[PDB]
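Everything on this sheet refers to the single structure shown next.
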Amino acid sequence: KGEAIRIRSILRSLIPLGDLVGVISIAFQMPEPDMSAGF
Amino acid sequence: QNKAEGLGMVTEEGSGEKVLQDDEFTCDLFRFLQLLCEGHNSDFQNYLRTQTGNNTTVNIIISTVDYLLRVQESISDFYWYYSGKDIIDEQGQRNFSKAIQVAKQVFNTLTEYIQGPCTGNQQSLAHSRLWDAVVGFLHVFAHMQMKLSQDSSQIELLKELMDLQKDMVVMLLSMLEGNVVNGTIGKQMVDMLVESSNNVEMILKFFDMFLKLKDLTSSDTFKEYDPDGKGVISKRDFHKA
Amino acid sequence: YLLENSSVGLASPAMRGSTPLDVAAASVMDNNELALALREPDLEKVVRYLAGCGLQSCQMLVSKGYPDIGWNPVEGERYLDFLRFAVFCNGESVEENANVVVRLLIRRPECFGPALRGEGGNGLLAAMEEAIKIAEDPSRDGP
Amino acid sequence: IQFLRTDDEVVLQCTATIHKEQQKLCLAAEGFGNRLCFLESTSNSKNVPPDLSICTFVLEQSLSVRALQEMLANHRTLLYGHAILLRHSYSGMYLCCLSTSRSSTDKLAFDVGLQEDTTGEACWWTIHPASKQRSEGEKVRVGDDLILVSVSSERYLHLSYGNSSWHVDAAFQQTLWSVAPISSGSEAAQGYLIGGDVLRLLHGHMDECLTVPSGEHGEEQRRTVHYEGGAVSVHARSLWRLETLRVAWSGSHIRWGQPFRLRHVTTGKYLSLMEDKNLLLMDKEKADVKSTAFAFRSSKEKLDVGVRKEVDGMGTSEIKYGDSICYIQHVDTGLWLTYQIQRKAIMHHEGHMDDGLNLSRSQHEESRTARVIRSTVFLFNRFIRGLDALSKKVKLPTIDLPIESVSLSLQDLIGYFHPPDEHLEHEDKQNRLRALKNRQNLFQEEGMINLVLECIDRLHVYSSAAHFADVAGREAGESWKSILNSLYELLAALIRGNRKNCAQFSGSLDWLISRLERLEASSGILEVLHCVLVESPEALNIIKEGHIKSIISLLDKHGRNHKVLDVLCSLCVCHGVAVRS
Amino acid sequence: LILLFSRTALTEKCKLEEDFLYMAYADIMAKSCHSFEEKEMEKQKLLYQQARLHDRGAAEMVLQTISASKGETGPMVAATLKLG
C-alpha cells in the first residue's frame, strides 16, 4: 500500500528517532516508598 | 463489507444496506413523480419546472438531473473498482442490479418530464448537466458489456445493462421529440457524440458482432455444417467455418 | 448521542470508569464489526473535542488552583484513549479508521501537544523533561 | 463564463494582507539553476513591471484520482478532484513537491519545486472547490480561488507567511489560489501579434534592428538603443519582449493603440522615453508605466484612441506578425520614431517618411537561450564581484557567493550544451547539432566565454582548495575544484563543435598553456587545448616551441598519459596538412 | 542508395558540392523511365517504373536536393530537375 508508505513517512517526519531514543532512555527513580509521580 | 466478510464476522452480510440504504424508497419517490407527470400533463410538468404563483420556486427537473449525475458517478466508481479483477461476485451483482433499477427509474422520470412538446423541460435538460451523465453512462455501459460478453454467469446483469441503455436512448429520443432541422438540441447531441466518440464505437461494434452472427448462422453451408443441429460445430470447426 | 456530551464527566480521577466517553469506548472496544461500522462524522467530532481541549486549559482546574498551561491534558488523554480503542482491536490495526484519524490529525495539529506542534517546536524529549521539572516543583504542580 | 481547458496558460495567484496592506503574489520559478519556487508581487504593476515569463504555467493534462492510480500502476475541461500537471512555460520543467524542507519552522512541510522525472505522484496536483457553494464534479472555476493538494505528499499548496517575503511551502494548511487564463491556446492564430512574445523590430528596407551595445562596453553604454545592420540581426541582443500592462489574459492578440512594455531579454532592462533624452533602458525597479508604455499605430499621423480598454479572451487579431507596418508612439508625449551601420534612433514627433516596422518571430529556442544567457551573466557577474571583493578586501564578511546555486547552474548549462547522441536518427541528430551550434554562436556573440575565463582566473588566484576554504568557508573550498572542473567542461563545450569560437579562443590559448601545470585543472586545460586545435588550424598556427616543450614537460611530470600523445598528434597533423616544424 | 543521397542532401553544408556518383546515378534513374490499348499499356509501364524508383523516397530526395541547392545554378540542380 503506497498510502501506508505515505502514512509512515508522515509519522517519521512527525516524530524524530533521536527524541524517541531520549525518551526511552529517561530512567526511573528506585524508591522507603516513592509515590507514582514521574516518568 | 468485503474486508468484514473476509475476516469472518457473525452478521455474514445480513444488513447489506450500507451500499444502498433505500433503493425501494428512491424508486418509490421517482415513480411518484413519474405518475404525477405520466399522462403528458403539460400543466403539472410546467408547475414542477417552475412553481408559478408561489413566492419561491425550486426546479425538480434540475434536482432530478443532479441525482442522476450522482448515481452515474457512483456506478462509474463501482465499475472502476471491479475493472481489474474481471470477475463479478454475487454481492457485486446485487449492487449492480439495484443501481440499474434506480437509474432506470430516474431515466423514466426524466423521459416523462420531457415527453411531448415540453419546450421548457427540454431546454432545462439541454442546459443542465445531463450531457456529462449520458457520456459517463455510455462509457460505463461499453466497458461493462465488453467485460460481460466474455463471462456466462452474469447474463441477467448483462440484460439489465442493455435495458438501461435502451432507456437512455429512449430518453435521448424524447429530447429530440421536437427537433428542428437546425436544432440546437441536435448540435448539443452531436457534440455529445463526438465527445463520446470511442465509447459509442465499441458499442456499435458490439452490436454488429451479433447482428452479423444472426445472418452467419442461417447460411446454407453453415446449416449443413451441423447435420444433427444443436451446435454440432466444435469450437475449432466453427472457427474455420 | 454519547459523544455529543462526552465532555462532561472528564477531568475527574473517580470518573475514570464512569463517563459518556467511557461507555462510548466500551461500546466499540474489542469489536471488529463495530470498529468497521465506526463513522467519520463522529470520529472527526471527537478529534475536534481533542483540538479544543488541546487549545484550552480546564476552568475547574484553574479555579481550584492548578497552574495554567494553555491546554487541558486530562481530557486530551481521555480522547486519545478513545481513539486508540477505535483504531486498535484484537491486537490489530484497523486501516479504515487509522487512515481517517491520521488525516484529521495532520489537518489539525492543534490536537497535538504544544511541544510537538511546530509553533513552539519544544520537542517531545524536552516536553518530558519539563514534565519532570513540573513534578519536582510544587508550584509547577500547583493545587 | 469561460472554462479552463487542456493546454492553456494559467497563473497561480494569492492575496496577502501583510501589515494590513493588500498585495497580490503569483507563483513563479526560475527553473534554470533554481528548482525552488517563490512568489513575485504582481501588484504595483505601474511602478514595477511584473515578470510573467517565469510565472506563467501550462496545464498539460488532467486525470481523475482512480485513472491516475491506474496509470501509475501500469483541449478538455478540468473537473474537481482531478489531478493536473503544471508545467513551467519558459523552463518547460514540471511543478512538484521536493522532498527537502527549506523552512525548519514549517514542520512536516516540503518545498515546492520543479522536476523533470514526470512519473511521481508528487508531480501531479489535485484541484478542489475551495468555495463551499460549489461542489466536486462541477466544471473548473475560472478567475477565482480553489485548493491545490499534492497527490502523494497529501499537503495543500500552503502560503507560508514570510516576514521579509512571503514564500510558498506545501503544508497542511489551506491557501486560496486564483487562476488566470493568460491564453487558451486553441483560439491563438499564427501570423498575428500575440502578447507576451519576443520578436525583432526590423525596418522595411534599412532592416537595422533596434540593437544596443554588447558586453564590449559597460551597461551604462549599452543603455542606449540604435540601429545596426548586417549580422547583428541574428544576435541575441536584437530581441525585444512585449509585456501587456494588464495581468489577466496577457497572451491576447495585441491591438492597435494598446499600451505595452518593451523589455530587452539580453540585459533584462525595460525601455523608456524621457523627453530630455532618447530611449534608454532601466531596470524594473524604476520602470514606471508613464515612461515605459508604448503602443503600435497603423499610420504615422495621430488619431483619437477610442478602442476598447480591455477585451476579454484573445480578442480581435488586429496587428499581424508577418512584418505588419506599425509605428511606436509613447502614450505620455505622443512622439514618433525617427531615423537618420550605426543609425541613432531619434524619438521625434514628425518622425520620418519611411518608418515602417517588420516583426520577426525569431525562435523559441533563441528566446530561451537569450534568457539563459541573461541569467548566467547575472549570476556570474555577482559571483565574480563577490569573489574579487573577498580576495582584495576583508571589509564585509557577508559576501554574495552562491556556491550551490552556481554549481547547479553550471551542471544545468553543461547538460544544455551536451552534444547529441550519435545513435539517434539522422535527421534528429542533425537538428540537435544545428541547435547546439546556434546556442554556441549566440553565447559567443554575447561574450559568455570571456566571462567564463574571467571567473576561472578568479578561482585560479587561490593557490589550493584548503587555502580557498580557509578564505571563504569550508563548503566553498570543498566545492572549489568541482566548480573549476565544471567551468572547464563548460568552456570546452562552448568552443567545441564550431570553428569560429576556436578561432577567437586562439588568442586566449596562451593562458591555457601558462596555467597548464596547475596539476588540478590540467585535465580540463588539456581537453580544451585538444578540442580547439582539432578544429581551428589558425589556433595550431600560433603554437610555439615553448608551448610544445611545456606540453612535453607536463607529460614528464604527470606521468604517462595518452591524452598528451593525442594532443601531440593533433599538433603534428591537422586537416590533412603536415606541420613540418 | 536513395537513403544515402537523402542523408547527403540533409547533411548541413554551406554550398552544395559536386558529386559524380550523384550525377551518374541520377542520370541512370532518370533514363530508366521511358491504339488505345497500347497507349494504356505504355501508360501502365511508365507508372510502374515511376513507382519502382519512387516508393523508395525519390521524391523526398529530389526535394531535399533542390532545397540544399539554395538557389544556385549548377549541374547537380540540372540533374535533379531531370530526375524530377
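Since chain D takes its numbers from Swiss-Prot, the residues it shows come out as 11-84, 110-375, 387-627.
From the backbone N, Cα and C atoms, a Cβ is placed for every residue, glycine too.
DSSP gives D:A77 (mutagenesis position) a helix state. The annotation that Swiss-Prot gives for the mutagenesis experiment D:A77 to V reads: No change to global protein fold or protein stability. Alters local protein folding.
Per Swiss-Prot, the feature domain 'MIR 1' maps to D:110-165; the stated evidence is sequence analysis.
The domain 'MIR 2' feature in Swiss-Prot is assigned to D:172-217; the stated evidence is sequence analysis. Helix, strand and coil counts from DSSP across the domain 'MIR 2' (D:172-217) read 0 helix, 16 strand, 30 coil.
For D:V186 to M, Swiss-Prot lists a mutagenesis experiment annotated as follows: No change to global protein fold or protein stability. Alters local protein folding. Counted within 10 Å of its Cβ, the other Cβ atoms near D:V186 (mutagenesis position) come to 22, all protein chains included.
Under the heading domain 'MIR 3', Swiss-Prot lists D:225-280, citing sequence analysis as support.
Look at Swiss-Prot and you will find D:286-343 tagged as domain 'MIR 4', backed by sequence analysis.
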Neighbour count (Cβ, 10 Å) for D:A77 (mutagenesis position): 13
DSSP residue counts for the domain 'MIR 3' (D:225-280), split into helix, strand and coil: 11 helix, 20 strand, 25 coil
Rounded Cα separation (Å) that holds between D:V186 (mutagenesis position) and D:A77 (mutagenesis position): 13
The domain 'MIR 1' (D:110-165) - residue tally per DSSP class, helix then strand then coil: 3 helix, 20 strand, 33 coil
Secondary structure composition of the domain 'MIR 4' (D:286-343) [DSSP: H/G/I, E/B, coil]: 7 helix, 19 strand, 32 coil
